[PDB]
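**Student:** Take a look at the following structure, please.
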Amino acid sequence: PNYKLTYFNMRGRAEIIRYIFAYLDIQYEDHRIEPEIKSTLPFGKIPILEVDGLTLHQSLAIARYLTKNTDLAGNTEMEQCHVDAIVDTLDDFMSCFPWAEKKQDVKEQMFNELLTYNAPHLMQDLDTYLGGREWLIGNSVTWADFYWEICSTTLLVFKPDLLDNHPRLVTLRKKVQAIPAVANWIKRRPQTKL
Amino acid sequence: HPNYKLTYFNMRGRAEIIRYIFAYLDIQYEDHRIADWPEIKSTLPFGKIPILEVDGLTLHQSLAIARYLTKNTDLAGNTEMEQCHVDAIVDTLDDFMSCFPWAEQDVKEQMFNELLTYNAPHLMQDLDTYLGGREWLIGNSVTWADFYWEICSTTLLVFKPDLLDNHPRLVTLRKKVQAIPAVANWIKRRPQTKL
Ligand SMILES: O=C(NCCN1CCOCC1)c1ccc(-c2nccc3ccccc23)cc1
Ligand SMILES: O=C(NCCN1CCOCC1)c1ccc(-c2nccc3ccccc23)cc1
Ligand SMILES: N[C@@H](CCC(=O)N[C@@H](CS(=O)O)C(=O)NCC(=O)O)C(=O)O
Ligand SMILES: N[C@@H](CCC(=O)N[C@@H](CS(=O)O)C(=O)NCC(=O)O)C(=O)O
Ligand SMILES: [Mg+2]
């Protein structure tokens, strides 16, 4: 099928979809914008993915759709549940940040609270969850591992010492970044802050 | 057929979608409604509820759990594409409901008022538009997105009674969900809580 991804010029919520296309070697149009386009969207939000003239929305709904019946999905139905659960736990936390807050003091207080109080607890929980295992779910890479690497990359921009106590979580990031298709995308993609 | 123990507070909240699914599929489960929380919280991999214990193995994330329980059932969506549509509608609803500062007074009251007055009507319009005159939100039969629509809108109605005054078709969909026999049976029997 013809795939057209529409999002801002940034990694953000589209990047999980971009990793998935890269890994599965699926050609797509990576359409990066830039008030007018917002009025055309089903729920006024991006990313959207057009699939042969059908408009899909919700980054994780799309990500899950693209990984159905592929090696990035969980190998069992319970593994798929763990994959979904880890992704929503990550998405929940990232969604707490006031990305679009215009008041700079309010934004700084909230980012700081989340990074200094909430984030370390989540890192601890993820590290204990991973234990000594190779990937987050099962015996091979899933799109949960991709999403960990994507979210932690952005968190590290704001809190460089985030993973100083979690070398196993750093090792996982590096393993995702070492996957040939992912490594190639990381080196060729537009360099944006977020 | 596994042993299911659902752990949550004594309320509909985020556990209710799971309770609807168990009801519709006629699955026996322990509805564990919890002073007890500090101890229980300390045993959970991610410290949040709901969790679902499946033969003693702890699953978390209400929608991950709901999706798991609906796999290979008539609630999932009839194709891979419909399954995407179902997931997208559920996340759009969850996104909005998760904006509310449930655990935050004054600032809490202000944010509720803003969300309900300024944002909710926009979302209702978009949902009505998406429904597009059809009987159900995705495809030709009920999915767990319809269940979630009914659950989320029930709670929004507690705070904003006029939520659907401009959307008769959304009221009709709620009533259709509420009339599904297993759902109707659960609605009449469940503990009565505000939220
Ligand atoms: O900066 C973000 N959004 C504002 C977009 N803008 C475009 C340019 O002009 C106006 C501002 C933003 C959004 C999303 C995320 C993000 N990244 C990775 C993962 C995420 C997961 C959930 C929620 C947000 C996530 C990070 C930053
Ligand atoms: O009030 C809520 N949660 C705090 C419950 N408490 C624990 C300690 O005892 C008293 C207070 C709450 C949480 C969740 C929802 C909720 N309902 C339906 C759907 C929802 C979807 C997303 C997020 C929240 C949702 C509504 C209310
Ligand atoms: N859970 C959904 C949220 C999308 C979203 O809110 N996107 C932002 C843009 S950016 O913060 O990713 C959005 O659409 N904001 C409103 C706007 O910019 O008009 C998803 O993952 O697709
Ligand atoms: N996206 C997740 C959110 C779970 C959550 O934050 N749960 C709250 C309770 S609330 O639903 O009444 C929670 O467990 N908070 C931590 C606490 O209360 O200590 C889900 O849907 O399962
Ligand atoms: Mg979510």
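Numbers in chain A come straight from Swiss-Prot, and the residues shown are 2-35, 40-199, in order.
Looking at the header, which is where the method is noted, we find X-ray crystallography, 1.8 Å.
Note that Cβ sites are derived from N, Cα and C of the backbone, with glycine treated the same way.
Below are the features I grabbed from Swiss-Prot:
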type    : residues       : note
DOMAIN  : A:81-199       : domain 'GST C-terminal'
MUTAGEN : A:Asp93 to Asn : Loss of activation by calcium or magnesium ions
MUTAGEN : A:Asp96 to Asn : Increases PGD2 synthesis. Loss of activation by calcium or magnesium ions
MUTAGEN : A:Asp97 to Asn : Reduces PGD2 synthesis by 99%. Loss of activation by calcium or magnesium ions
**Student:** For A:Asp93 (mutagenesis position), which DSSP three-state class applies?
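**Tutor:** DSSP assigns A:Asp93 (mutagenesis position) to helix.
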**Student:** So 4 residues are not built between A:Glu35 and A:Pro40. What's the Cα distance between them in Å?
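**Tutor:** On either side of the break, the Cα atoms lie 9 Å apart.
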**Student:** Mind checking which of A:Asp93, A:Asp97 has the fewest other CB atoms within 10 A of its CB? They're the mutagenesis positions.
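**Tutor:** Across A:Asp93, A:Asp97, these mutagenesis positions, the one with fewest Cβ atoms within 10 Å is A:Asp97.
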**Student:** Same chain only, sequence gap of 6 or more: which residues have a CB within under 8 Å of the CB of A:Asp96 (mutagenesis position)?
**Tutor:** A:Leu65, A:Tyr152, A:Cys156
